[PDB]
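Colleague: Can you read through this structure? Questions will come right after.
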4 protein chains.
Amino acid sequence: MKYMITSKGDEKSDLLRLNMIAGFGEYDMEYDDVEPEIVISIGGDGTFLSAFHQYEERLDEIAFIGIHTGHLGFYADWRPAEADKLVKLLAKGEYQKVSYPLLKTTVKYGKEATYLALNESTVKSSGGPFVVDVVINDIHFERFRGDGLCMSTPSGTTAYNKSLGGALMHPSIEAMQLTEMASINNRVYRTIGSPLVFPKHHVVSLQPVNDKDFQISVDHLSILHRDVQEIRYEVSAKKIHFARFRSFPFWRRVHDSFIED
Amino acid sequence: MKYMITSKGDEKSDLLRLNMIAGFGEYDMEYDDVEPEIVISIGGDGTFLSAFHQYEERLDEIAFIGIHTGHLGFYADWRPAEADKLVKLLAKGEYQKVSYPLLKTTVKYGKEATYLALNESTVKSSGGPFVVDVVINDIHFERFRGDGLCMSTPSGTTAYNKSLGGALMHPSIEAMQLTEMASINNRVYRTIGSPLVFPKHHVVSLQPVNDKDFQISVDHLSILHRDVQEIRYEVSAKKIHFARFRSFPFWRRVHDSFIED
Amino acid sequence: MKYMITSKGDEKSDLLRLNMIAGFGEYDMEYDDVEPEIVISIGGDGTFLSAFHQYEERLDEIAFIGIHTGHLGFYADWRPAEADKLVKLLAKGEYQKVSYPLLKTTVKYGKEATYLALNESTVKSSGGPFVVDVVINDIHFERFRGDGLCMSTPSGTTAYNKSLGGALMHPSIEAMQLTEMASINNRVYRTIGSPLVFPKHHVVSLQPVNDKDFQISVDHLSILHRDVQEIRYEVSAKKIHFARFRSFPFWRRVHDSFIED
Amino acid sequence: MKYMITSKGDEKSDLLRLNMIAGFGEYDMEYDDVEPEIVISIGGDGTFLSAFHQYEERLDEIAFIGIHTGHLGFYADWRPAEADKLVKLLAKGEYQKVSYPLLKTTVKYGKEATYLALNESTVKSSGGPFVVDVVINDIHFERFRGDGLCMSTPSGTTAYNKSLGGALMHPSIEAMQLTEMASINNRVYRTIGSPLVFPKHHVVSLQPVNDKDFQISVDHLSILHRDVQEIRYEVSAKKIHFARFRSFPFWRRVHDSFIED
Ligand SMILES: NCCNc1ncnc2c1ncn2[C@@H]1O[C@H](COCC#Cc2nc3c(N)ncnc3n2[C@@H]2O[C@H](CO)[C@@H](O)[C@H]2O)[C@@H](O)[C@H]1O
Ligand SMILES: NCCNc1ncnc2c1ncn2[C@@H]1O[C@H](COCC#Cc2nc3c(N)ncnc3n2[C@@H]2O[C@H](CO)[C@@H](O)[C@H]2O)[C@@H](O)[C@H]1O
Ligand SMILES: NCCNc1ncnc2c1ncn2[C@@H]1O[C@H](COCC#Cc2nc3c(N)ncnc3n2[C@@H]2O[C@H](CO)[C@@H](O)[C@H]2O)[C@@H](O)[C@H]1O
Ligand SMILES: NCCNc1ncnc2c1ncn2[C@@H]1O[C@H](COCC#Cc2nc3c(N)ncnc3n2[C@@H]2O[C@H](CO)[C@@H](O)[C@H]2O)[C@@H](O)[C@H]1O
């Protein structure tokens, strides 16, 4: 099929990219970065996140592959030594696909702007104090005040959700996880403290109380939104599709990254 | 249908039980605690847990109801003032049922003994140090050492999973959650630290390293097992069925219990 | 002696201020906000922090007083109903003084700029990733990467140190506490995780690795410092002096603020 | 002076002990385990804790030494390769001494029994639910309910206090730290959550509410006390004295044990 390859930009990733292109030149494979069918990321998870968001509008027609030229990643989880065997098996095709859930973020102004996240989306305050009303399925749940909130995808739970105390969820679970950032709790102010895991079709809505300006991040893109009326989180109907050529369990990927490898 | 009622034993729960029986006497309802179809628990979640385990072998033929004579519970979530309206609506029938997942615990000796848990099951050490090899889907994940482990159901996440830092999961998610109890982490000893959420059909196996005696709890029953070879956790194929007569969202039940009511 | 009074600015605090001035007019008390001897803060802890930093260069010649027109504060810990009894006892004098330790922050450029903090001082990253080398008494302790670090005074432990998992220290302990903000820990990256409590004369030094621009906060003043070479934390030789007219134990102040009042 | 040596019991520690005795035979050094002046522990921190409690009644006349035949310990912090240089420098004497604070535990019945702890002392429940009234300096602070409480010494903060979220305190700080074990917090039950650091002369008192039987641990000795009326914690007036022959900072000892060595 059609294919393209992104690279971290350093010398190791660029040269491995040119070697896979040359290996792809030995099959009916056409290099195309406009409407590709196979996107190969060479670098870390950050390079993979850039590859995802570069083609987020054709997710249902693309199978992603991750090659880590540095330490093992959760999305770039194949060694550079396996590039040649990767080229052939991708060349024949007939591979199976695995799908991970995505997080849809909707931001309303006083105008709507939606986003898709592979890791997570965070809300923080532009300078001053951060206070939100957290509304779950139109039911007011709590008035949060602290440094911010993080809504994570299943595969994003090992990223930044994890540093905030959140649990690690297997990516086959269609859900999203919300974690707190330095919440203040006293007799007057009250948050749940525990992380929350929401299923599909559950809508978590963040609504402002005083300041209406928020620093909103979606994966690695962070933009200050002004005059914000609402932030809506829910598990997306779209999914990201990986091409699998070997067996690499998520919990094994967790073991190698955090226990020892 | 046939029905029975358990009571916490105090005077308030016993008298409310006799008043519901008298109200049930005004319909074709037969009191039977051998093969009931409706089990009504009057008390707290502890009384409800006793009611569940009393009829754990007929779970697919029973719809449970919880009435809290004290503070609001997550299973006993209906006020005593709503007992009369409860008797009639249960009398007519035609109610809908909601189902929560359960945790199957398997304990092997050198002999097998399986259990069902509505909240969680915990493993701790009989006196000395607690060390386990944690095996996920036959893959060795970590060597845990500390005070113990807790494997929680979705509706058990607000119980004791919560005190151990675990996340709160909506009970519609067929999953189980594992939390650590005072794990020691240094250069020599390494645990994941984060809680783990496992989907259906995933098998978490605990295996001993030195001591083979463990204090194993399943909800509120705690028994010391000797000569233990393995402890297997997985989401059960059985589910507990509640009869619902009103709308009481889980997140609303979480709000009232931990934020304010 | 000479005295001045700051006010939160709202109508309740301004009018209580004019009533204490009128009550002070009935004694030999001279209102002076240039070289006062008694600084009375009317408002919350935020108003008290502004009062502290307004007179941080004459700390050894001032006894502070806090009056909370809203909820109880840890520095503004006297009810407005006790203002009249406060005016007289401050008028006679002969009060005893209590002293809390302070945190000295030193920031070096490529030039030095020192600060004093009553609550804490935090280091965060200007936009991009936050990586630091943490050096304790010239010994390299760890390479921190995450959202930031917080170095807290004893009386600042109930503030923002507390939201970050830190312990609450009695203000008689001459020490400082360091807490982490969303540290990432894997096989490759390693932080201590636990909060650290340092005694007097111990010097904690933060040193950059890549980015040399940091958002540095000292209590409520937050300023982006550019071209930063080092950030040095240590317990200050200066102390803040409170005038005490009653008995209000710190742990009682903790109980009323976080347990119930 | 007089000296004795304890050993972990394995072959490596026993033979290193006989080699130090033979090396001590080359000086005026008399082996005496009744009234020694130098206690040398060969093993881990556990062997050192046994050595401490073996001579807890002559602490002001003993300087302890720790040799780790396994991984580095916080009390056994000298390599076996440094045993010969250790024998000579201990033989000459003229060494300096460092002192760490200790925790005094007082247990009253309905009779008093006091203990000394080098790491910590914990209170847990004999089977059933664990509820305590926590009283600080005769002021009731909170009603704790959960799995237990841990009161730690400064040098015990890296032990088991650390697994419970507590902070690490430099051992020059005369203080004690209290951490919670799986506390339950809802609208009805309320604990501080944060760890508490108490100075000298502060008295933390645990008092029962229903069950009067508690599993009380002091370092590695754990005994079930029946008919308990009170448990009193406070920094002891006694201190443990180490002989120092090199420079080994506590924070360096923390770095090697938890970061990397
Ligand atoms: N207001 C607070 C400011 N703080 C932050 N602001 C914004 N983002 C943040 C913040 N603090 C962490 N992040 C995480 O960085 C990602 C940036 O994109 C690159 C990546 C990645 C990645 N993805 C995963 C994954 N899925 N699982 C496991 N490790 C993963 N990583 C690892 O993160 C490191 C690089 O970041 C490397 O070790 C990668 O191996 C964000 O998506 C977020 O997850
Ligand atoms: N080795 C460590 C020893 N420690 C422990 N050993 C054993 N069990 C423990 C331990 N520490 C907590 N527990 C929890 O007690 C349950 C006992 O059964 C009664 C109950 C309950 C209950 N269930 C829920 C729920 N589903 N959601 C939310 N609150 C719930 N509660 C509340 O718990 C309190 C009573 O316990 C009351 O406030 C109830 O409102 C166990 O199932 C376990 O969850
Ligand atoms: N990069 C992360 C961005 N996040 C933050 N950036 C900057 N500061 C922050 C941040 N998140 C919390 N803070 C804290 O706010 C203080 C601001 O000054 C006002 C105050 C106060 C105060 N002082 C105490 C005290 N000593 N003990 C107990 N409560 C106290 N408060 C209470 O804080 C609330 C107001 O803040 C009120 O409830 C007060 O009762 C800072 O000094 C810091 O402690
Ligand atoms: N109801 C709950 C049941 N749980 C527990 N019950 C009782 N004790 C417990 C429990 N869980 C941990 N402990 C700790 O074990 C100590 C036992 O004595 C041996 C030791 C030690 C030691 N001391 C230190 C130190 N000062 N600093 C840093 N590491 C240290 N260790 C390390 O602990 C490991 C051995 O334990 C080894 O890695 C040692 O390197 C107790 O004093 C307590 O600290």
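In chain D, numbers come from Swiss-Prot; the residues present are 1-110, 114-264, in order.
Looks like X-ray crystallography, 2.5 Å, at least that's what the header says.
The backbone N, Cα and C atoms fix where each Cβ goes, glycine too.
Grabbed the feature section from Swiss-Prot, which reads as follows:
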- D:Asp45: active site, proton acceptor (ACT_SITE)
- D:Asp45, D:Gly46, D:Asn122, D:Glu123, D:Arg148, D:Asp150, D:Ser158, D:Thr161, D:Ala162, D:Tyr163, D:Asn164, D:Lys165, D:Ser166, D:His223: NAD(+) binding site (BINDING)
- D:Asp45 to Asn: Only minor changes in the structure and a 10-fold decrease in the kinase activity (MUTAGEN)
- D:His223 to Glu: Twice less active than the wild-type. Its activity toward DTA is increased 2-fold (MUTAGEN)
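Tell me about the surroundings of these features in the structure.
Modeller: Sequence-distant contacts of D:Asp45 (mutagenesis position), defined by Cβ-Cβ distance under 8 angstroms and a gap of at least six in the same chain, are D:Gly66, D:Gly73, D:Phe74, D:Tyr75, D:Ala76, D:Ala162.
Its own atom aside, the Cβ of D:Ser166 (NAD(+) binding site) has 22 Cβ atoms within 10 angstroms in the protein chains shown. DSSP classifies D:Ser166 (NAD(+) binding site) as helix under the three-state reduction.
In this structure, D:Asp45 (mutagenesis position) is part of a helix by DSSP.
Around the Cβ of D:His223 (mutagenesis position), the same chain contributes D:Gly46, D:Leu49, D:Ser50, each under 8 angstroms and 6 or more positions distant in sequence. Under the three-state DSSP scheme, D:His223 (mutagenesis position) falls in the coil class.
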Colleague: Checking interface proximity: list the recorded positions among D:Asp45, D:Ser158, D:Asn164, D:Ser166, D:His223 whose CB sits under 8 Å from a chain B CB, in sequence order.
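Modeller: Going by the Cβ criterion (under 8 Å to chain B), the qualifying recorded positions are D:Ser166.
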Colleague: Please identify, from the binding-site residues D:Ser158, D:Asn164, the residue with the sparsest Cβ neighbourhood, meaning fewest other Cβ atoms within 10 angstroms.
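Modeller: Each of the binding-site residues D:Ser158, D:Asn164 was scored; lowest Cβ tally within 10 Å is D:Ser158.
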Colleague: At a 10 A cut-off on CB-CB distances, which of the binding-site residues D:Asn122, D:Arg148, D:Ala162 has the highest count?
Modeller: D:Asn122
Colleague: Spanning 3 missing residues, the endpoints are D:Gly110 and D:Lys114. What is the Cα distance in Å?
Modeller: 6
Colleague: Report the recorded positions (D:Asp45, D:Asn122, D:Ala162, D:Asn164, D:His223) that meet this criterion: Cβ distance to the nearest atom of ligand 4 under 6 Å. Use sequence order and write none if nothing qualifies.
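Modeller: Close enough to ligand 4 are D:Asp45, D:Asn122, D:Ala162, D:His223.
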